[PDB]
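Worksheet: one structure, shown below.
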Amino acid sequence: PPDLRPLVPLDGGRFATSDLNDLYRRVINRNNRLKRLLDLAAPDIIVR
Amino acid sequence: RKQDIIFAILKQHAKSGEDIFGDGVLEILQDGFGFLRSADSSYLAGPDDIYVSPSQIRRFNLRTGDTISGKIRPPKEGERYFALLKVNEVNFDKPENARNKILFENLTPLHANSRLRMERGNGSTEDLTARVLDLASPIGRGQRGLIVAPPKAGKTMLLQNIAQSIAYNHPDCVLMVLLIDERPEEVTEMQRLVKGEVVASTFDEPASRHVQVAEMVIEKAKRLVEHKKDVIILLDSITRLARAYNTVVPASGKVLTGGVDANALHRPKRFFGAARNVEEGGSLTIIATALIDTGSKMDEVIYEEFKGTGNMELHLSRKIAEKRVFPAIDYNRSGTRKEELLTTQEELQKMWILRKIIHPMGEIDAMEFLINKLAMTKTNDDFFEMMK
Amino acid sequence: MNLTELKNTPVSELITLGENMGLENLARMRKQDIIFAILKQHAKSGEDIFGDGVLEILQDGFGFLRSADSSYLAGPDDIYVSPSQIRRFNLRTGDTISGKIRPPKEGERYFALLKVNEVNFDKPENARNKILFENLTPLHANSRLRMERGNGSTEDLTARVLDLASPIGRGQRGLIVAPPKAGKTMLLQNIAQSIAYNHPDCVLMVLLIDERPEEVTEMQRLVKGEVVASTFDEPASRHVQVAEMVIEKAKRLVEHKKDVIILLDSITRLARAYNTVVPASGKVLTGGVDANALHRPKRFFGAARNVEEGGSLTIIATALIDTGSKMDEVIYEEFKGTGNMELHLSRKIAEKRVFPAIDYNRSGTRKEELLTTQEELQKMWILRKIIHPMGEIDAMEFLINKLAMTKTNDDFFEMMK
RNA sequence: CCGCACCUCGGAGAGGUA
DNA sequence: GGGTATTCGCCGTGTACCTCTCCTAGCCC
DNA sequence: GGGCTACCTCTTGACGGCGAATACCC
């Protein structure tokens, strides 16, 4: 849940994002990339 | 309720192994995929929309507006939309004919060449509006005009007469009356009166659905023009559409006089200028009705900006409308540019003589003269022969 | 292997060539993508690729080579120009560059420039040493640019009336003031045709900003020259960009002693675009005009000048009046005291279907003795003194009936005496 | 805010205290 | 089939408190 | 200077000792 992994509210536009949110973002990116690549029928090496 | 029943029936039918068929207009989202909206819901996002995979979009080069009809399947565990297995018909034609097509952005525009005569020919008293329209402002294929009129001038009756004359004289043309931000009862009345397709978006929903329906309609029109079709769109919402775009546009810090954003008139002006006559085949005519003297300076600014865009203005007089004289058309203010390309030499000379005779007379006097002269006969040919 | 050569080829031949090269199905592909794939496949074999275009230096420091067939619109086939080469050859916005190009590698999106072969249609050794346009000494119109056809055609009457009313020379900065629905389109077409027929050596450029696409494609297929236009479907930003590119190209051409002719038809629309793109300063003048909005159109208009060292720049803009908007009236009243030639057109004469509907009384040219001989100037003065008492419509009818009798104006002048 | 002008709220490191 | 040389790297860092510092700007466009 | 997005470089080292990978025979 987002309250258990919130963004630290600090002054300025930047944000020291939590490591868990960064990991979730990376996993979502790497999953969406494979989801959009599997429909294109890419070569087996790239899929692997 | 009917949608859930159809969903359950299609599931039970697919459990046996039979094929399921579907249809709808494609709406490609920004993420890459799209859905097949339904026509009976005025292109509204439904729970039973057909999902379109990006693979098929890349395979057939599908775009927003393409009518797609093919085999669908019910969703599996973890899905919420119908997956598209095989497309059978694309834009009421085979995909092999739609793959070798020219984009709408590459078509060469031209002026109105073919004459779209609005005169009925049955000698009815309702035909007087179409006769006056043909005498004042002849309309051709690909015309881009504006129906300028204050409120309570007779826009509804004039629009109904135009639609009926189009359905009577030109039944082959695809008539689409898109009404945005209007009353539901008027929409129902129009849909059960005109002979064509009626898509609407009442004020019960925000302007986002208005913009979406406008985009779907213009994309379908562009695709039909690409398929060599003559599309005619009677959008009596251009002012409402401009208000919607000005409401949904992000603030830029540059607001014009009357509360108009600097980049708000871009989308409606592009929608208006999309109408053009194609030399390779087909045309697109958009007849819009602008609102003036509505008490808001925003509408006045919108009208003044859109005046320099079209090539046809049909002004209506409030006094003649209050005197219950229909059609209450301001003959002096009306006109069409490059009218010699839609009328013959003798017809142009007769129209010039009629304008030179009508101009000195007043509005009410000219209208009474025209009505008394047209009531003597049924066709305008006898009027032309008697004027000489 | 040239970009413009592949752009001029039709779609069918390009599809056939791509299918022969053995690539993906090009039938369901854009022509630009087809050309891009063909260039990639041809460069994979080791051959060289060449391109050209007008340079548009960005604010960051890099730039692209726009194409003329797309009205200098941002395209995927633009050639990237590194700032290093710009700093090495002192390139500026408007310099025509033609050199070898290469397809973009992995991680790139535009063609790169390796070696420049020709600058401004000339050797780079002649372009490295040049005098800027801001340093050229201005002068009045010296050379006479006669607009009369001389073939005795019925359409030559407009050119004859224009020559009798306001002769045009090199470096002239005039204005065509006319209310709407007067005949500006036919007049501009006749002017462009007469310029292309009498003086084919001059570089003719027709700028049409915020106009209808039908008129654009009509002008493009009618005049014998370059047509750069921007329809109303585009924002004012593209209008400003096109105007800047056109004026920069004109300046770069004049710097090489070239005779540039710009037939502007949207000075009012250009001023409206500049007033729309300027940030609000909280101060609005009478009519809705910003205090700093007319400066850019003022400079664009004043760029026209005659150069003594060589070349000239002629700008003929058509201003709009009686349009119902006070902003256009203020713009016209401000630009009236700027130019040195006004060719007014009367709506009352246009309503009578008397073409051309030219207001001969208010027309004229300053320092007209520098473009006409003594006897010609005396005959024009006598004709003006005879025409002045008569009314506008009567004078126009008299002039038409007297010019229809003969083919040349010299015979009319000789018969007047 | 549209136009001047009178005739019948966090993670790492360093130092210290008990 | 099993009893045991080396060893690849498997998880405890006393408790409490205080002060201070460090916290991304990259590419062809 | 910048948009959603991708390139920086390395097979904290001791241990305190506990369970256990492939190995050498009995």
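Technique stated in the header: electron microscopy, 3.8 Å.
Cβ coordinates come from backbone N, Cα and C, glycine included.
Sequence annotations record features per position, and here Swiss-Prot assigns domain 'Rho RNA-BD' to C:48-123 based on sequence analysis.
C:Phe62 to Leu or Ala appears in Swiss-Prot as a mutagenesis experiment; the accompanying note says: Defective for RNA-binding. Annotation note: C:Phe62 (mutagenesis position) sits in a coil segment as assigned by DSSP. Same-chain residues at least 6 positions away in sequence with a Cβ under 8 Å from that of C:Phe62 (mutagenesis position) are, in sequence order, C:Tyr80, C:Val81, C:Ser82, C:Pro83, C:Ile86.
Here the Cβ of C:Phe64 (mutagenesis position) has 21 other Cβ atoms within 10 Å, regardless of which shown protein chain they belong to. The mutagenesis experiment C:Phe64 to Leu or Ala is recorded by Swiss-Prot, whose note states: Defective for RNA-binding.
Less than 8 angstroms from the CB of C:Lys181 (mutagenesis position) sit C:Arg347, C:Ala350, each of them six or more residues away in the same chain. Secondary structure at C:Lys181 (mutagenesis position), as computed by DSSP, is coil. What Swiss-Prot records for C:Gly169, C:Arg170, C:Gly171, C:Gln172, C:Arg173, C:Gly174, C:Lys181, C:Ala182, C:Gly183, C:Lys184, C:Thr185, C:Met186, C:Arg212 is ATP binding site.
Quoted from Swiss-Prot for the published mutagenesis C:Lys181 to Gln: Partial loss of ATPase, helicase and termination activity.
Among the mutagenesis results in Swiss-Prot, C:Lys184 to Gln has the note: Improves ATPase and helicase activity but reduced termination activity. The residue drawn here is the original one.
Mapped onto three states, the DSSP output places C:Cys202 (mutagenesis position) in coil. Swiss-Prot documents C:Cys202 to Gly or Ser as a published mutagenesis change and attaches the note Does not affect the kinetics of ATP hydrolysis and inhibition by bicyclomycin.
Recorded in Swiss-Prot as a mutagenesis result, C:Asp265 to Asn carries the remark: Loss of ATPase activity, helicase and termination activity. Following the DSSP three-state reduction, the secondary structure of C:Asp265 (mutagenesis position) is coil. Every protein chain shown contributes to the tally, and the Cβ of C:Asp265 (mutagenesis position) ends up with 25 other Cβ atoms within 10 Å.
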Message = At 10 angstroms around each C-beta, which of the binding-site residues C:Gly169, C:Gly183 has the fewest other C-beta atoms nearby?
response = C:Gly183
For C:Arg173 (ATP binding site), nearby residues of its own chain (Cβ under 8 Å, 6 or more apart in sequence) = C:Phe301, C:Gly302, C:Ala304, C:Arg305, C:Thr314, C:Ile315, C:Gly339, C:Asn340, C:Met341
Key: From recorded positions C:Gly169, C:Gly183, C:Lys184, C:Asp265, the one whose Cα lies nearest C:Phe64 (mutagenesis position)   = C:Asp265
Key: Counts by DSSP class (helix H/G/I, strand E/B, coil) across the domain 'Rho RNA-BD' (C:48-123)   = 7 helix, 33 strand, 36 coil
Task = Measuring Cα to Cα, tell me the gap between C:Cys202 (mutagenesis position) and C:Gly171 (ATP binding site) in whole angstrom.
result = 12
Query = Which residues in the same chain, at least 6 apart in sequence, have a Cβ under 8 Å from the Cβ of C:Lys184 (mutagenesis position)?
reply = C:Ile176, C:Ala178, C:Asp265, C:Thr318, C:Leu345
Query = Could you give the maximum C-alpha to C-alpha distance in Å for the residues C:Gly169, C:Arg170, C:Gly171, C:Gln172, C:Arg173, C:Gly174, C:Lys181, C:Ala182, C:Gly183, C:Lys184, C:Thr185, C:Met186, C:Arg212 that bind ATP per the record?
reply = 30
Inquiry  = Can you filter C:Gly171, C:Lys184, C:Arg212 (the recorded positions) down to those whose Cβ is less than 8 Å from some Cβ in chain B?
reply    = C:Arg212
Remark   = C:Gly171 (ATP binding site), DSSP three-state class -> coil
